[PDB]
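Participant: Dropping the structure in here first, questions after.
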Amino acid sequence: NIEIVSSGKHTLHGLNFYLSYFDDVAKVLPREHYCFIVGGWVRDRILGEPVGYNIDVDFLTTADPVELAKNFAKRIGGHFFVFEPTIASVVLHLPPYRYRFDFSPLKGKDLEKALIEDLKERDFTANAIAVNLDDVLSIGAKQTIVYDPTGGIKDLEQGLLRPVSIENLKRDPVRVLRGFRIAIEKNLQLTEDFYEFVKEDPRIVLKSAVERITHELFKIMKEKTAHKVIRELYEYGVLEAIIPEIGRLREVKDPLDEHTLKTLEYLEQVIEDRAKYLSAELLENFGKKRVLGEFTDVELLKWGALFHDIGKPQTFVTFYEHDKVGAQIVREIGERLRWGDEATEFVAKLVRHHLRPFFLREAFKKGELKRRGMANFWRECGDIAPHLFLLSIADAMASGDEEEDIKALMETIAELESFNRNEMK
C-alpha cells in the first residue's frame, strides 16, 4: 500500500519494457478494459538481459482472454490456442524466432487489489512483478509504475530467487522444477526455505500433470547449463521421483550415475564444438528437427545422454544386452511421460545404438574397418548418425578414455562421414 520513486534505475523505464507487438495488443484490447504484463518477460527485462530468439510474454487482462488472444493472433498472424480458469495462448513460429503470448483473466471489484491478489499467488517473487500495458505504451509525460508486492525487485538486486510462499509451491509442484532451472538460467541463488522444503518431500512434483512435467523437463534440457540443473534434480531425488529408472543406476558400481551426469556435461561441450567433429551436410539439418513444437532433436540428444546406459542396472561381470534393454526402457519412459511417439522412438533408437561407434572405432584401430561395416552402419542408422557421433564422443570423454582412443573415435566418425559423402554412390 506504499509506492516509492527512484531515479537512475534505468531498467524499470517503460522504454525497456517495450515490445512491438504490444501495440497490436493495445489495438485488440477493448477501450473499457485493462491489461497488464506479468512474470517472465518483466523479470528478464528488469535484469537487463538482452532479448533472445525466444520471446515469452504473460498477460493479465480484465477483458475476455479468448477473444483478445484470437484477434491479436489475427493481427500478428500467429496460431491461437486455448487450454486449461481458462487461459488462452498465441504462438508465432518462424525458424530462428519463436513467440508465445499467454492471456490470463483478471477479475474483481477492486482492480489494484485483484492484481496484487493474483501476483501473490505466483511461484517466485521475481515472477511476481507486473506493469500496466498502457503505462508502457504511454508515450507522453507518463510515468511508468511497476507492481511487486512480494518484493521481487529487491530479491533480484540481491541475486536471490525466493518463492512467494511455500504453499504456492505445494499448490503447483511443477514450479519446483522452474526454481532450479531459473536459478541456474538467470544465475540466481535459491533461498533457504526453498531448499528446505525441497528436501523434506522431493516426490511432491508427482502431483502436477505429466505433460506439464514433461514440458518443463525439456525446457531444462533446452539450456546449455542443463547438466547442472539435472545434477541438482538428481541429488535432491526429484529426478528419481520423475524417473525411477535413474535411481537404479546407483545400485550398480563400476559410479554409474556420475558417469551419466558427466556424459551429459561433456555432451554439452561437444554440442558446442559440433562444427569440429561433424561434417557440414550433417550440420545443415542438425537441431532443425522439431519436437513437441518448441523443442529440437538436441534435447532428445541430451535425453539420450541421460539414458545412454539405463540398462546396465538391469543386466548383471559384464553387461551384455543393456543396449536393447535400454531402448525398451526409454520407450516405456517416453510413453509414461507422454513424449511424442517419434521423439521417444528417436531417443530409444539413439540408446539402442549408443555403443556402435565404439565397435566401429575398435575395428578402426585394428585397421579392419572397411566398406562393409561402414555401409552397414549408414544403412542401419543414418538418421541418428550425427547425434550418435556427438553422444559417442561425450560418452568416451566421460569414461576417461585415453586421448589417443578418443581421437581414434573422432577419426572413425570422420571416416564414416567421408565415406558417406563421396564414396557411397
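Chain A is numbered as in Swiss-Prot, which gives 3-86, 95-264, 272-333, 340-448 for the residues shown.
Just so it is clear, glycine is given a Cβ too, placed from its N, Cα and C backbone atoms.
Under the heading CTP binding site, Swiss-Prot lists 42-45, 132-133, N137, 182-191, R222, citing experimental evidence as support. Taken from Swiss-Prot, the feature Mg(2+) binding site covers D58, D60. Under its mutagenesis annotations, Swiss-Prot gives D58 to A the following note: Loss of activity. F85 to A appears in Swiss-Prot as a published mutagenesis result, with the remark: Does not affect CMP incorporation. Swiss-Prot documents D112 to A as a published mutagenesis change and attaches the note Reduces CMP incorporation. Under its mutagenesis entries, Swiss-Prot includes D133 to A with the note: Strong decrease in CMP incorporation. A mutagenesis experiment is reported in Swiss-Prot for this position, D182 to A, and the note states: Does not affect CMP incorporation. Mutagenesis annotation in Swiss-Prot: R185 to A, described as Almost loss of activity; the structure shown retains the original residue.
Describe the structural surroundings of these features, if you would.
Facilitator: In the three-state DSSP scheme, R185 (mutagenesis position) falls into the helix class.
Neighbour density for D58 (mutagenesis position): within 10 A of its CB lie 14 other CB atoms from the protein chains shown.
DSSP gives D58 (mutagenesis position) a strand state.
Listed in sequence order, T96, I97, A98, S99 are the same-chain residues six or more apart from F85 (mutagenesis position) with CB atoms under 8 A from its CB.
Secondary structure at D112 (mutagenesis position), as computed by DSSP, is strand.
Within its own chain, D133 (mutagenesis position) has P173, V174, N178, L179, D182, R185, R188, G189 as residues 6 or more apart in sequence whose C-beta sits under 8 angstroms from its own.
Cβ-based neighbour count (10 Å, all protein chains) for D182 (mutagenesis position) stands at 16.
With a 10 A radius on its CB, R185 (mutagenesis position) counts 21 other CB atoms from all the protein chains.
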Participant: How long is the line from the C-alpha of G42 (CTP binding site) to the C-alpha of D58 (mutagenesis position), rounded to the nearest angstrom?
Facilitator: 7
Participant: Round to the nearest Å and tell me the distance between the Cα atoms flanking the 7-residue gap, namely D264 and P272.
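Facilitator: Flanking Cα atoms: 5 Å.
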Participant: If I restrict to non-local contacts, at least six residues apart, and a C-beta distance under 8 angstroms, what lies near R45 (CTP binding site) in its own chain?
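Facilitator: For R45 (CTP binding site), the qualifying residues are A136, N137, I139, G162, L166, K196.
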Participant: Rounded to a whole angstrom, give the Cα distance between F333 and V340, which sit at either end of 6 unmodelled residues.
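Facilitator: Distance across the unmodelled stretch, Cα to Cα, is 6 Å.
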